[PDB]
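J.: First the structure, then my questions, so here it is.
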Amino acid sequence: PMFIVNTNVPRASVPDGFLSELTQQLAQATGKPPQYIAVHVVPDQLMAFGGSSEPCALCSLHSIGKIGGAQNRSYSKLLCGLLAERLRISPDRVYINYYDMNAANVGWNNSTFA
Amino acid sequence: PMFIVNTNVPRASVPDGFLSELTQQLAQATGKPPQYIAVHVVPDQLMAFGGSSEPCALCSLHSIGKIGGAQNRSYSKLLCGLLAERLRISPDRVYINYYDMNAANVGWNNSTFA
Amino acid sequence: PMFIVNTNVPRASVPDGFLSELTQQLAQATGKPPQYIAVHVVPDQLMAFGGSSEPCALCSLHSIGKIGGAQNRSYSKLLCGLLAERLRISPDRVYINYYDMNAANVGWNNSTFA
Ligand SMILES: S=C=NCCCCCCc1ccccc1
Ligand SMILES: S=C=NCCCCCCc1ccccc1
Ligand SMILES: S=C=NCCCCCCc1ccccc1
């Protein structure tokens, strides 16, 4: 599972432990071992959401499976919750794109997961 | 709809108003209220297009619907037009990836659009 | 074909000529003229892989065709090879997402490749 968050929130406002918390909570949510979870936080971005530049985030979650109607609603509750708590971003200023990747289309360690 | 542009054009060459113009014009082009539209501009990137580091851009437009053959051609004319006028990037050094997102695969406000 | 590398490796550790090398190597690998190839390297990122912030990379390869089970395995060996050789990133700390793009969903030069 790979989670990326792009946000206009300043780097200094990203708290200690945020990548670790994301990793741990994604492990819990996706059922995957933390050793295979990747997280990427990109602060200080030039962004607007609804035409304004109050704190916002554009995110993506890629996963081989564990993507679907109910699962994505659960991820969104979790991830918006963390963004609101830790980065003070309102959940209604967050988009998260979910991608169900075919194992043959994810490269790792000189090969793919197929 | 979410629009991201990554470019090697420096920050100082991004004109005032650019995020707002992108928002307005995307609202016009997609027929969606600007409150729905997110835009993200990433300047100063280490990029090459055709092996050359002349100004270029790699972009994406994700949308829940309003993606298709003719529509994408129209978006490309619009967006290349804006990048050429505002950032002085040649349209033949622009790629724009279009993604038709399922509502269930876009999170927002603790849930999804499903 | 468009190749993006996001990494926590510092900018200074990205060798001169890396973008050109990626371009030439992808050109050979995809059997496409280098004029078609775009590359984007993003160093100094705040990233974790497996809960660790040792050097790692999250990458994507978008291509109109030339994506598939065996081809992706070949790309992974190639690209992990380059990342290990040039950026000193272990191949088991690299993910590469492969995307087979429809021609109608790639904008270029005021239109699309449709
Ligand atoms: S995207 C993200 N990760 C990329 C693919 C992860 C496969 C998990 C392997 C694995 C999963 C569960 C139990 C044992 C091993
Ligand atoms: S991405 C951008 N903005 C997000 C739009 C959320 C409302 C989708 C409406 C909608 C749902 C289903 C089919 C067509 C339209
Ligand atoms: S992404 C990268 N470079 C962009 C490629 C533009 C020409 C597509 C040719 C092409 C069209 C249809 C099927 C196969 C090949």
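The residues of chain A that appear here are 2-115 by Swiss-Prot count, in order.
Structure method, as recorded: X-ray crystallography, 1.7 Å.
The backbone N, Cα and C atoms fix where each Cβ goes, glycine too.
As listed in Swiss-Prot for this protein:
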type	residues	note
ACT_SITE	A:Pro2	active site, proton acceptor
BINDING	A:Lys33, A:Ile65, A:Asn98	substrate binding site
MUTAGEN	A:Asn111 to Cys	Causes formation of interchain disulfide bonds with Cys-81 from another subunit
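Help me see these features in their spatial surroundings.
T.: Taking Cβ-Cβ distances under 8 Å and a sequence separation of 6 or more, the neighbours of A:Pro2 (active site, proton acceptor) in its chain are A:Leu27, A:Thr31, A:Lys33, A:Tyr37, A:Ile38, A:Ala39, A:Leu62, A:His63, A:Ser64, A:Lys67. Following the DSSP three-state reduction, the secondary structure of A:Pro2 (active site, proton acceptor) is coil.
DSSP classifies A:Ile65 (substrate binding site) as coil under the three-state reduction. Within 10 Å of the Cβ of A:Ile65 (substrate binding site) there are 20 other Cβ atoms, across all protein chains.
Taking the Cβ of A:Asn111 (mutagenesis position) as reference, no residue of its chain lies under 8 Å away while being at least six apart in sequence. The secondary structure of A:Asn111 (mutagenesis position), as reduced to three states from DSSP, is coil rather than helix or strand.
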J.: Could you check what DSSP calls A:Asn98 (substrate binding site) once collapsed to helix, strand or coil?
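T.: In the DSSP reduction, A:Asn98 (substrate binding site) maps to strand.
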J.: On the Cα atoms of A:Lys33, A:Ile65, A:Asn98, which are listed as binding substrate, what is the maximum pairwise distance in Å?
T.: 19
J.: Chain B sits near which of the recorded positions A:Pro2, A:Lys33, A:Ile65, A:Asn98, A:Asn111, counting only a Cβ gap under 8 Å?
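T.: Filtering A:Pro2, A:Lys33, A:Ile65, A:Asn98, A:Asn111 for a Cβ under 8 Å from chain B leaves A:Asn98.
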J.: According to DSSP, does A:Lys33 (substrate binding site) fall in a helix, a strand, or coil?
T.: coil
J.: Give me the long-range Cβ neighbours of A:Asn98 (substrate binding site): same chain, 6+ apart, Cβ under 8 Å, in sequence order.
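T.: Residues satisfying the criterion: A:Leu59, A:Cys60, A:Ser61, A:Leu62.
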J.: With the Cβ under 6 Å from ligand 1 as the test, give me the qualifying entries from the recorded positions A:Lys33, A:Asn98, A:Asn111.
T.: A:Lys33
